[PDB]
Amino acid sequence: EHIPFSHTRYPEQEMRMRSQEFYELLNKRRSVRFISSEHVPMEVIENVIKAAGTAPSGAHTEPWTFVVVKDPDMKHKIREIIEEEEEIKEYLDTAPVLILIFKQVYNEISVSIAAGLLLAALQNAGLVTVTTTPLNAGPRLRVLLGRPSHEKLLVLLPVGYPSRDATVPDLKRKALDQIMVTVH
Amino acid sequence: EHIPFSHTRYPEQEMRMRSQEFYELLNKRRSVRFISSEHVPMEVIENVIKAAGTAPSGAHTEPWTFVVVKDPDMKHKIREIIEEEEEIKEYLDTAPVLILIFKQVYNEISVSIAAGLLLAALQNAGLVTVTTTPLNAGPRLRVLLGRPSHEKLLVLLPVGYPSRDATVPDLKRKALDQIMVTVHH
Ligand SMILES: Cc1cc2nc3c(=O)[nH]c(=O)nc-3n(C[C@H](O)[C@H](O)[C@H](O)COP(=O)(O)O)c2cc1C
Ligand SMILES: Cc1cc2nc3c(=O)[nH]c(=O)nc-3n(C[C@H](O)[C@H](O)[C@H](O)COP(=O)(O)O)c2cc1C
């Protein structure tokens, strides 16, 4: 039931270096809302989901379902509902792949952490997306997509290469001194 | 306001390879509840937090605060409250560093995603932890730690090297076919 645990320990210098570079890698990440229609490899899609599946989960429930949508039609019907639920865009059609993460009713925290791992894994693999969380369209998408009662939509990520013409907003990230407080 | 966006595109082969290896790296991760007292570099601690700070955030609120506790005393007082809130362990003392992530009142999803990035970054840097989320001790820790009204505790992660004697439970992860469903037709 409890086995010894096998670690890979790096010399402090390399721990600094590995952590620096990883930071450098992720900081290049930006939500991209202009996504090419260009095929992306299914092996990479699978790999990032495998990555996301390595998340910790409250009580080890591993309560996540990763729904991969590729059918152009399905993607459009998804687009329609989302847009409909206001009620007071294009990437959902142009992206090659939709990944919707449903949680299986702490679960929400696990799943979202899993989404975090998913995001890192795309960045690390040369793909972009724009995280979104249309919880108001959740129900109708549960039904459209055939998901069972016990799944509720959490995150919807359109995945692909950026458009040759893509742009992002000129936004700056908080510096470290603005997000980290040390107790002495 | 809107600048062109600069991408690094890898040839498909390398995208496969990079994504495989990253998967291999993260899959080595396991919550470890036996943590050595051995100093860990502050530069690595800072780096993983910087990484966690790169998360996406609803409306770009970036609403996370990363409280680093190192004082042995402070860590103990934190331990006491947590244990007290049942009311029907040791790693919080033995770990060199506590990282508590508070959210600043979608925020909860952003922050948790950020925690995900934090977890990857520790794994990637040779450190372990055991994710936990003592929301019942949140209030008393807000006060103990001096955090302001608008912060609520979310995640508490004790960080360190595993114990020379550490063990984990023999748990298997769902295979891909168990967490991934493809829509065709
Ligand atoms: C939201 C959340 C809360 C958790 N709370 C605790 C906890 O209170 N105590 C604990 O030992 N582990 C806690 N964990 C860790 C899980 O028990 C651990 O991730 C699970 O056993 C899966 O094991 P693994 O992380 O090695 O894959 C929590 C994990 C998550 C995602
Ligand atoms: C929980 C969550 C929900 C989000 N929802 C949307 C959304 O509905 N539309 C959108 O364009 N971006 C959405 N985003 C992306 C954020 O707007 C984006 O991350 C933020 O502008 C920061 O920019 P960056 O990711 O490039 O750092 C969401 C992000 C998070 C974390």
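Each position is counted from 1, following the chain as shown.
Just so it is clear, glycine is given a Cβ too, placed from its N, Cα and C backbone atoms.
A:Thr132 (FMN binding site) has a Cβ environment of 16 other Cβ atoms inside 10 Å. Annotation comment: Swiss-Prot describes A:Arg29, A:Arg30, A:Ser31, A:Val32, A:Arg33, A:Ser57, A:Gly58, A:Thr131, A:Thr132, A:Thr133, A:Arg173 as FMN binding site, evidence class experimental evidence.
According to Swiss-Prot, the mutagenesis experiment A:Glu86 to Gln (Swiss-Prot position 153) carries this note: Loss of enzyme activity. In sequence order, no residues are near A:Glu86 (mutagenesis position), counting only same-chain partners six or more apart with C-beta under 8 A.
Checking the recorded positions A:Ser31, A:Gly58, A:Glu86, A:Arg173 for a CB within less than 6 Å of any atom of ligand 1 leaves A:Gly58, listed in sequence order. Classification of A:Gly58 (FMN binding site) by DSSP places it within a helix.
Chain break remark: 13 residues absent between A:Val105 and A:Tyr106, end-to-end distance 10 Å (Cα atoms, rounded to whole Å). Proximity of the recorded positions (A:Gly58, A:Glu86, A:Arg173) to ligand 2: a Cβ under 6 Å from the molecule is found for none of them. The model of this deposited entry stops at A:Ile88 and resumes at A:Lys89, leaving 22 residues out; those two Cα positions are 17 Å apart.
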